[PDB]
Amino acid sequence: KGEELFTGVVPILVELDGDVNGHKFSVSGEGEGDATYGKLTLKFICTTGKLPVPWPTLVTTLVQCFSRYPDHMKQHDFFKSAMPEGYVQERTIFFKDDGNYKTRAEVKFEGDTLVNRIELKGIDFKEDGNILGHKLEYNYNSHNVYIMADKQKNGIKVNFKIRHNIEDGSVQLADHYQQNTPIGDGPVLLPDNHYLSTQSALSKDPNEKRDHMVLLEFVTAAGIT
Amino acid sequence: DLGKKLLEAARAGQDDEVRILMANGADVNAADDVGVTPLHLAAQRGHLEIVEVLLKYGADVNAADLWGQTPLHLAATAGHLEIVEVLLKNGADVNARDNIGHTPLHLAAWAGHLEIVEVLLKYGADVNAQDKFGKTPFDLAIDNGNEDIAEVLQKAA
């Protein structure tokens, strides 16, 4: 029944309060999602000036309930089944040879709007490194997001590695550990092992003067026959 | 004032209200802060009569939002066959690329709309076009198990 809420275009708002190596900042996001096509059309602005980290590093943190689950896989859609009460999303993110992010968020309907409210805490970053040094190219790769059931917590465990392009041709890995748990006490669909396939494109609004990110992204579930 | 009403009428599918607004001087090429036009919204939601009215008043058929999407991208995605035809007859760029490098043929083949794939091909859709992640419409057809579409694309190269 939670899946019924995603039959069409849903408006989306994202709010993030971030702290990285002392530098505090906030990002606000606006746009739409349509799970029929696994599609997100969003725009993000830093509402506290210059963003202290590169935009690509915040993507994963800034709504997997909008992933396209094909017909023969809808049994395995935890994110939608947790709706509208929602779910808690928690991550630890380890940047190879560098600092780490930890994040907690709630994803739920506030009205007819699906909202993602985020707290991010970053520690142990090099000031001359790829992150705080801003040596990441402004784009994004495609990834495989691996999902497991977690009956213990009545939720899911999810794992993956983000590949960040570095301006000198090398790559910076970001190792993602995450778990999701229902906020409501209703039942939820616990899935067999599978993954999400992700595609994103980063771009710039020509008429936007604030530090910002335009994000188009497509996600589909897979790995079950 | 007028532009905002037109976007809303077009989104809601209110053909009669759209005709009045145009007659009362509304900007046919009005655009919100993310670059979306009334023709975008009509085309996306399948409102044929509104699409035809907007085009008659000189709507930019190839207008692109911030995500690089044109009305043709959206109609081909949603499976609105007649609107896709109208857009192409009215000069729509058949091989326009959104910010992921999707062409209308990519989206139609992905979303499973066979008849639209055939219209796009009929109007010269580039079968060998690659999106930002190297995927061809054929690649997207097999990824999503649309074998009929994968076949027609195969015999079109």
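All chain A residue numbers match Swiss-Prot; in order, they span 3-64, 68-230.
Yeah, the Cβs are placed from backbone N, Cα and C, and that goes for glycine too.
Features reported for this protein in Swiss-Prot:
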MUTAGEN   A:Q69 to H  In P4; leads to no detectable fluorescence. In mut2.2; shifts fluorescence lifetime from 3.03 to 1.94 ns; when associated with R-30 and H-145. In mut3.3; shifts fluorescence lifetime from 3.03 to 1.88 ns; when associated with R-30; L-46 and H-145
MUTAGEN   A:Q69 to M  In Citrinine; leads to excitation and emission peaks of 516 and 529 nm, respectively; when associated with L-68; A-72 and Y-203
MUTAGEN   A:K79 to R  In Topaz; shifts the major emission and exitation peak up to 20 nm; when associated with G-65; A-72 and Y-203
MUTAGEN   A:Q80 to R  In Azurite; shifts the excitation and emission spectra to shorter wavelengths and increases quantum yields compared to BFP; when associated with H-66; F-145; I-150 and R-224
MUTAGEN   A:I128 to V  In EBFP2.0; shifts the excitation and emission spectra to shorter wavelengths and increases quantum yields compared to BFP; when associated with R-30; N-39; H-66; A-72; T-105; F-145; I-150; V-155; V-171; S-198; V-206 and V-224
MUTAGEN   A:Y145 to C  In mut1.9; shifts fluorescence lifetime from 3.03 to 2.74 ns
MUTAGEN   A:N149 to K  Increases fluorescence at warmer temperatures such as 37 degrees Celsius. In Esmerald; leads to brighter fluorescence; when associated with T-65; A-72; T-153 and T-167. In VisGreen; leads to brighter fluorescence; when associated with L-64; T-65; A-72 and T-167
MUTAGEN   A:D155 to V  In EBFP2.0; shifts the excitation and emission spectra to shorter wavelengths and increases quantum yields compared to BFP; when associated with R-30; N-39; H-66; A-72; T-105; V-128; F-145; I-150; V-171; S-198; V-206 and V-224
MUTAGEN   A:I167 to T  In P11; increases fluorescence at 475 nm excitation and at warmer temperatures such as 37 degrees Celsius. In Esmerald; leads to brighter fluorescence; when associated with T-65; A-72; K-149 and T-153. In VisGreen; leads to brighter fluorescence; when associated with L-64; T-65; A-72 and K-149
MUTAGEN   A:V176 to A  In mut2.1; shifts fluorescence lifetime from 3.03 to 2.50 ns; when associated with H-145 and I-198
MUTAGEN   A:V193 to A  In mut1.5; shifts fluorescence lifetime from 3.03 to 2.72 ns; when associated with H-145
MUTAGEN   A:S202 to F  In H9; increases fluorescence at 395 nm excitation; when associated with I-203
MUTAGEN   A:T203 to H, W or F  Results in significantly red-shifted excitation and emission maxima
MUTAGEN   A:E222 to G  Suppresses the 399 nm excitation peak, leaving only the longer wavelength peak at 475 nm
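Minimal Cβ crowding within 10 Å, among the mutagenesis positions A:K79, A:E222, is found at A:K79. Counting other CB atoms no more than 10 Å from each candidate's CB, the mutagenesis positions A:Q69, A:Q80, A:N149, A:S202, A:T203 peak at A:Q69. A separation of roughly 38 Å, to the nearest angstrom, links the Cα atoms of A:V193 (mutagenesis position) and A:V176 (mutagenesis position). Per Cα geometry, A:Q80 is the residue among the mutagenesis positions A:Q80, A:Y145, A:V176, A:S202, A:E222 nearest to A:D155 (mutagenesis position).
In terms of Cα spacing, the mutagenesis positions A:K79, A:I128, A:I167, A:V176 that come within 10 Å of A:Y145 (mutagenesis position) are A:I167. A:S202 (mutagenesis position) and A:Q80 (mutagenesis position) are 18 Å apart (CA-CA, integer value). A:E222 (mutagenesis position) has A:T203 as its nearest neighbour among the mutagenesis positions A:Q69, A:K79, A:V176, A:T203, going by CA to CA distance. A:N149 (mutagenesis position) is 13 Å away from A:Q69 (mutagenesis position) when you measure Cα to Cα. Between the CA atoms of A:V176 (mutagenesis position) and A:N149 (mutagenesis position) there is a gap of 17 Å, rounded to the nearest whole number. Close to A:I167 (mutagenesis position) in the fold, though at least 6 residues off in sequence, lie A:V61, A:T62, A:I98, A:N146, A:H148, A:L178, A:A179, A:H181, each with a CB less than 8 Å from its CB.
If you count neighbouring Cβ atoms within 10 Å for each of the mutagenesis positions A:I128, A:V176, A:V193, the highest count belongs to A:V193. When the alpha carbons of A:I128 (mutagenesis position) and A:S202 (mutagenesis position) are compared, the span between them is 29 angstrom. Spacing of A:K79 (mutagenesis position) relative to A:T203 (mutagenesis position) is 18 Å (Cα to Cα, whole number).
Residue with the densest Cβ environment among the mutagenesis positions A:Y145, A:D155: A:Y145, by other Cβ atoms within 10 Å. Reduced to three states, the DSSP call for A:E222 (mutagenesis position) is strand.
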